[PDB]
Structure formats: structure tokens, C-alpha cells
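Report on one structure; see the data block that follows.
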Amino acid sequence: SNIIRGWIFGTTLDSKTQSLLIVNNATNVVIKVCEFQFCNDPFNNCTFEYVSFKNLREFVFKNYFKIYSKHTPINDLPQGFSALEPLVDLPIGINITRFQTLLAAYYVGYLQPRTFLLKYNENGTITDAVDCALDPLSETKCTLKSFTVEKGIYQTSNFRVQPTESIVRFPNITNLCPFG
Amino acid sequence: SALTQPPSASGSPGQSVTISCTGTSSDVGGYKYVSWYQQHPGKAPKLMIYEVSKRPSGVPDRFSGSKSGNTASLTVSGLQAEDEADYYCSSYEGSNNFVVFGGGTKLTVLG
Amino acid sequence: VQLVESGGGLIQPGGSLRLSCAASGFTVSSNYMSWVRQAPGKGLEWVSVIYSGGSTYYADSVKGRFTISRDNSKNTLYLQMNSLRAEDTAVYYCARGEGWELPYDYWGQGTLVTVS
Amino acid sequence: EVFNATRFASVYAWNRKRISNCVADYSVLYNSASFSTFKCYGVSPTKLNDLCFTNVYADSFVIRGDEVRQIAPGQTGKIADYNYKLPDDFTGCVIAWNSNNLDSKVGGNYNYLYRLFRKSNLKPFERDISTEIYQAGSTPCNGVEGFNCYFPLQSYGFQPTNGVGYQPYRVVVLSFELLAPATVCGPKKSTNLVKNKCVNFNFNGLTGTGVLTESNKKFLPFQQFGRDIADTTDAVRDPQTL
Ligand SMILES: *[C@@H]1O[C@H](CO)[C@@H](O[C@@H]2O[C@H](CO)[C@@H](O)[C@H](O)[C@H]2NC(C)=O)[C@H](O)[C@H]1NC(C)=O
Ligand SMILES: *[C@@H]1O[C@H](CO)[C@@H](O[C@@H]2O[C@H](CO)[C@@H](O)[C@H](O)[C@H]2NC(C)=O)[C@H](O)[C@H]1NC(C)=O
Ligand SMILES: *[C@@H]1O[C@H](CO)[C@@H](O)[C@H](O)[C@H]1NC(C)=O
Ligand SMILES: *[C@@H]1O[C@H](CO)[C@@H](O)[C@H](O)[C@H]1NC(C)=O
Ligand SMILES: *[C@@H]1O[C@H](CO)[C@@H](O)[C@H](O)[C@H]1NC(C)=O
Ligand SMILES: *[C@@H]1O[C@H](CO)[C@@H](O)[C@H](O)[C@H]1NC(C)=O
């Protein structure tokens, strides 16, 4: 029943610092960047604005500020595959390090700088991906640039121990200077 | 330029006299603020008619002439035994915050 | 408003008469004030002003050479002059006030300063 | 909205308006000849629409004839010292245009007030609004306006027959602030579209020489380019007609 309405962003999460706010108050997605005075249980010098279980509203946010989404009908996080179209870009230059949520369930991943392998179909639609560091099979699929590898033996990476602890050695500290 | 005036006016003690104040339309027909000054020989320059309908606080009432178009005019009624002095106009030129003064009107009573 | 201007007299070109307009009765600091002078048989010459913001102006024959000054308190008020000419022959006066607005009402007793 | 505003603001309450998410065509107003002076500092009168700034600040008020000359970088004068102080490095363009045929009125238009006197000059772009009765003399006046103690604000009273010196000159000053993504920038032309000729195209972002031909590829609603197996541009969506 659309219990999740919107988000709240920002560094200091209150005044003295701008703080993005995406909200759907049953009218439109009223984006603001006003350095709000926030409430610890919700449900001033702005620099932007805009006004316009069977739902899976996936979202991805990153930094300026970008958003990707996809609104798929469903019927406990459903397996399967679905790409995310970039529906908005926001040139707000805000510095964010924390966020919250308005108010069903939601989930919070955390992106990482990881190489993938996308399978664009003929329509230009991503249909499948391969985590290029998930497991040896996947590193192989990634170095072959293929989604199938015929029997064989392929070389992928370079095992290399790392030096666990440093050490320093110098002669016996003798011949002290007669400052005494 | 200068708010030129006839150097001399005569009259009878008890009547009025109108001291003129003449300059071009470059100033007098561009602003709304003139300033009259009357000064006994030796006294400090004492203002007479600024905000032409108004005069300074304690000045007597026989003063308060007006301004007609291209000239100001102080209309002082009842020439007293004190009305002999020198007169100098003052206003703001139409350039670079310059202030222009008057040439001088001497009220010359008969002997 | 005891504005006793002093230091005036006959001087040849080159000197700097630090006129001391005592601000004993009225303030010269953080306020508006003006220096002027009248030639023998002449109206007044707007030579300098000083604002509350310390801003200053001079008329044409006095721009570049005339310079205003004052102690910080109501001690005194100066007016410094440079490269003096014969035209400048004009007894000095102080004009409590600032420009066409704020008319001049209070003056000094009159210092005789002949510039020739 | 700022230039064709019927209801302006005074000088002691000089305005400021941050504006975002614009294409800011300066040449439509610059080439309107409705201006008494278009004085640009830091930047050129033309050569602007090829600039992309973070935000612009549209101050809007009404001053007299000589006060327009007062308005300039690092100036000293009644308004500039006590109503609206420009810096010495002001990057922007002052727009002055007469309003005697609009704002002037018989008997005077006494709605506009300027700051009579104050103790100090303003910071660059400082907004002084305090209406504290001008203190002077030797005592805090406490409202009575004693000796040497007067009101800080003075009306204008625009009479229609006044000379240019007293005429209501409406002025708007724009400054160009640069921090952050540039959200306001001048427009960009777009020449006609030519096909079947080796042309040197420059589509909105990307450039290059080719032979543009009507295709049958179906992009997705949001995609713009198309690439080849070797990462070379192969299809471009016409950003005007999709
Ligand atoms: C000089 O003599 C003093 C005598 O106290 C020495 O000071 C101590 O010396 C002992 C001897 O080994 C050390 O264990 C202590 O740590 C010293 N303490 C301090 C506060 O110095 C001192 O080492 C001698 N030499 C010098 C260069 O001062
Ligand atoms: C961009 O602007 C052009 C301006 O003409 C639009 O082209 C018109 O599109 C309408 C849509 O029905 C039709 O009338 C014609 O195809 C075009 N010409 C005219 C005169 O209207 C175009 O649609 C706009 N596209 C976008 C994405 O803004
Ligand atoms: C949603 O909020 C915005 C801003 O607070 C407001 O303009 C809009 O009217 C609101 N809509 C509803 C339905 O309350
Ligand atoms: C934003 O506006 C508020 C309004 O009081 C002000 O206090 C603050 O200094 C402003 N911030 C910036 C960065 O201008
Ligand atoms: C943004 O915030 C982080 C900490 O929250 C800080 O390390 C970083 O320097 C900030 N960015 C800027 C430009 O100050
Ligand atoms: C591509 O888009 C068409 C559009 O109708 C759709 O029918 C088709 O299933 C999509 N996928 C493929 C592989 O053609």
C-alpha cells in the first residue's frame, strides 16, 4: 500500500548542511535540497526543487547525484533478473554520507567497485550479468568474454602472497657518543 | 551655472522685497531642492530657504518665498532694521556631486 | 558647538596648514563633516567632506591636492592642502553638515587664511 | 519575471534571487535596446551564452539618474555606501533603464526609500535592512529623535516633470557565481540536419565525421549512442526529433 514514501539524505542530517529529500506525498516527487531541520520519526535556503506484496521498487543512488529504478510486478526477495533504467539525474553537488527512509519491507545493499560482464540482447536490454570476481568459474567466464566456456584449462589470475609484516635489522648499537 | 542675482535691492522699512535667484534649466529646472542663505557681514552663513516651502527652525516668518520654474525667489515681507545682509543661493549641479553657490545679493537700504 | 578653527594665516605655496576645528561641541568622528572657504567678496567653496564611513570628496580646483584629517575622538578636525595658488585666497570655515542633504548650520568663528 | 516585474523592491531592501536549472539567454535582453546602460564587468556583453555558471543573482530596485553611475565595481556614494555595495571584482552586468513613463506620477511617487545616513560602508553585496533610528549626538535617542538624531530612510516622491536626475531609473544587477555542477547556461544553436553527405557532425556531446543515414535501430527511450563490437560510435539519436 505504498507504505514507503520517500528518502532523506545529507551529511549532518539537519541544519548547517544541505540535505537532499525525495518525497512522494500522494501528489508528486517533491525533490528539495533545502538544509532542513529533520524529524527523528517522519511520515531553509534551498538550491533546487521539482514537483511533478506486488510492487518491487528497486532503486540505486550514487554520486553529482544519480538515480536508477525499476518497478516490476511481483507476488522474501524474489530471485530472477531485472536491469535498472536511469530515470533521473540530479546536478546538486551535495556531499552525502548518510540517509534514512520515510514510511512492507526494504533492503539496503552497498555498491562496490567491481567489474561485471553485461549481456546486452538485440533490443539493447541487459538480460544477464556475470560477477567477474564471484568464483573461479566466473573469473573464467569473464576472461573469456563469454557466457559459456567449452571444456579446457584457462588461466585467470595471479596468486601472490602479501608480505605479512615488515622487519628492520642494523648492527649492534654500540660506540655511543660521549655526551655523558 | 551660478545662481546669479542682481547685486542690489532697495526698499522701504516695512514693505516686502523679493530676492531673486537665477540660473539655467541645467540645475534650477531639474531638481526640487534649493537652499537660500542670508548672512550679516561677519556672521556665519545662515541658511534661509531649503525645501522651498520650508525654512530653518527659528527663522522668522516673513521669509519663505517660493520657486517659479527657472528661478527661485525669497519673498521677505516687512523690511526690518535687521534685513540688511548678503544673500547666497546653493544647490546641486547636474554633474559629479558638484554643489553650486550664489554670486551675492546685497540688500541696500536708502540713507 | 565650539568649532574654534586655528592655524590660519598668510602662507606661500608649499605649506600645510593643519587647521584644528575643535569638535568640542559637536562630533567629527563616526559622523559627517565638511571643510569650505570663502574668498574675499565671494560665496563658499566646497573643498572637502568626510562621511561616517570615512569617505571623502573634493571639488575641481581642490581634487588631487586637498586632503582631510582628524583625530579619532572629538579632539579636532583637520584639512590639509597642497600646491597652493593665489586663487585659494579665501578665509576658511567649517560646515557642520554633509552636502546638499543635511544643510550646513554650524560653523567656525572664522580663520583668516590668505593663500597667495 | 525579474525584468517585467510590475512590483519592484526599494533600495534599502535591495533584492537578490538565486536562479537554477535555466537556459539563460542573455542575448534576448541584451539585444532589446530597452536599456539605458548594460555595463559588464569580468565578462563581455556578448560572448556570454557560451558560459555555464552555477547560479546567477538578480537584484532588482529603482534608483535615480546619477545613482546608476554610482552603481559600478568598488564605488563610493550614498547608495553604494549604505544601500548596495558592489565589490571591486564584481563579475556580472548592470542593467539600467528609465521608468519615468511608467513609475513617475503626478504629485510624486513617495514609495521608494533610500538610506539617509549610517555609520559605515557595507561589505561587498552586504544586505543592510536594520531600521534602527539613526543614532547621533551624545545619547541613545530612544525613539524621540533628539538633537543630531534623525531617521535613516528618506522617500523619493517621483514627480513626472522631474528631470532625468530625479527620474525613476529601474535597475537590475546580475552577478555570476561559480563554485559544483553548472545548472544555468546559455542556449546552444542547432543547425539543420543533413543526410547522405560526409559531414563533420557534432551531436550534443560527441563529435566526429560521418554520413548520417536514417536507420532502423530501436534504442531504448533513454539511450543516446550506439556502439560497435570494438567500441566505435555507430548510431546517434537525433536529440531534437527522436
Ligand atoms: C649522568 O649521571 C646521571 C646520574 O643520575 C645519570 O642519570 C641516571 O643514570 C642512571 C644510570 O644508568 C640511569 O639508569 C637513569 O635513567 C638516569 N636518569 C636520568 C634522569 O638521567 C645520567 O644517565 C648520566 N649521563 C648523562 C648523559 O646524563
Ligand atoms: C522538439 O521541438 C520540435 C519543434 O518543431 C518538435 O517538432 C514538432 O513535433 C510536433 C509533435 O507532434 C509536430 O508538430 C512536428 O513533428 C514538429 N513540428 C512542429 C512545427 O510542431 C519536436 O516534437 C520536439 N521534440 C522534443 C523531444 O522536444
Ligand atoms: C506535497 O508537498 C509539496 C511541498 O510541501 C506541496 O507543494 C504539495 O501540495 C504537497 N501535496 C500534497 C497532496 O500534500
Ligand atoms: C542559507 O540561508 C540561511 C538563512 O538564514 C543563512 O543563515 C545561511 O548562512 C545561508 N547559507 C549560505 C551558504 O549562504
Ligand atoms: C564530504 O564529506 C566527507 C565526510 O562526510 C569528507 O571526508 C569530504 O572531504 C567532504 N567533501 C568535501 C568536498 O569537503
Ligand atoms: C525485443 O523487443 C520486441 C518488441 O516487441 C519484443 O517483442 C521482443 O520479445 C524483444 N526481445 C527480442 C529478443 O526480440
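In chain D, numbers come from Swiss-Prot; the residues present are 340-518, 520-582, in order.
According to its header, the structure was obtained by electron microscopy, 3.7 Å.
Quick reminder: no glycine exception, Cβ is built from N, Cα and C everywhere.
One natural variant catalogued in Swiss-Prot, D:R346 to T, is accompanied by this note: In strain: Omicron/BQ.1.1, Omicron/XBB.1.5, Omicron/EG.5.1. Among the natural variants in Swiss-Prot, D:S371 to F has the note: In strain: Omicron/BA.2, Omicron/BA.2.12.1, Omicron/BA.2.75, Omicron/BA.4, Omicron/BA.5, Omicron/BQ.1.1, Omicron/XBB.1.5, Omicron/EG.5.1. The residue drawn here is the original one. In Swiss-Prot, the entry for natural variant D:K417 to N states: In strain: Beta/B.1.351, Omicron/BA.1, Omicron/BA.2, Omicron/BA.2.12.1, Omicron/BA.2.75, Omicron/BA.4, Omicron/BA.5, Omicron/BQ.1.1, Omicron/XBB.1.5, Omicron/EG.5.1; May enhance affinity to human ACE2 receptor. The structure shown retains the original residue. Quoted from Swiss-Prot, the note on natural variant D:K417 to T is: In strain: Gamma/P.1. Among the sequence features in Swiss-Prot, the natural variant D:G446 to S is noted as follows: In strain: Omicron/BA.1, Omicron/BA.2.75, Omicron/XBB.1.5, Omicron/EG.5.1. Quoting Swiss-Prot on the natural variant D:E484 to Q: In strain: Kappa/B.1.617.1. Among the sequence features in Swiss-Prot, the natural variant D:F486 to V is noted as follows: In strain: Omicron/BA.4, Omicron/BA.5, Omicron/BQ.1.1. Swiss-Prot gives this note for the natural variant D:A570 to D: In strain: Alpha/B.1.1.7.
Most Cβ neighbours within 10 Å, among the variant positions D:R346, D:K417: D:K417 holds that distinction in the structure as shown. Reported as a whole number, the C-alpha separation between D:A570 (variant position) and D:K417 (variant position) equals 68 Å. Long-range Cβ contacts of D:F486 (variant position) within its own chain (separation 6+, distance under 8 Å): D:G476. Taking the C-alpha positions, the distance from D:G446 (variant position) to D:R346 (variant position) comes to 20 Å. If you take the C-beta of D:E484 (variant position) and look for same-chain residues 6 or more apart in sequence within under 8 angstroms, you find D:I472, D:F490.
Not one of the variant positions listed as D:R346, D:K417, D:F486 brings a Cβ under 6 Å of any atom of ligand 2. Annotated pair D:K417 (variant position) and D:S371 (variant position), C-alpha to C-alpha distance, rounded: 30 Å. Within 10 Å of the Cβ of D:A570 (variant position) there are 6 other Cβ atoms, across all protein chains. D:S371 (variant position) and D:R346 (variant position) are 21 Å apart (CA-CA, integer value).
Following the DSSP three-state reduction, the secondary structure of D:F486 (variant position) is coil.
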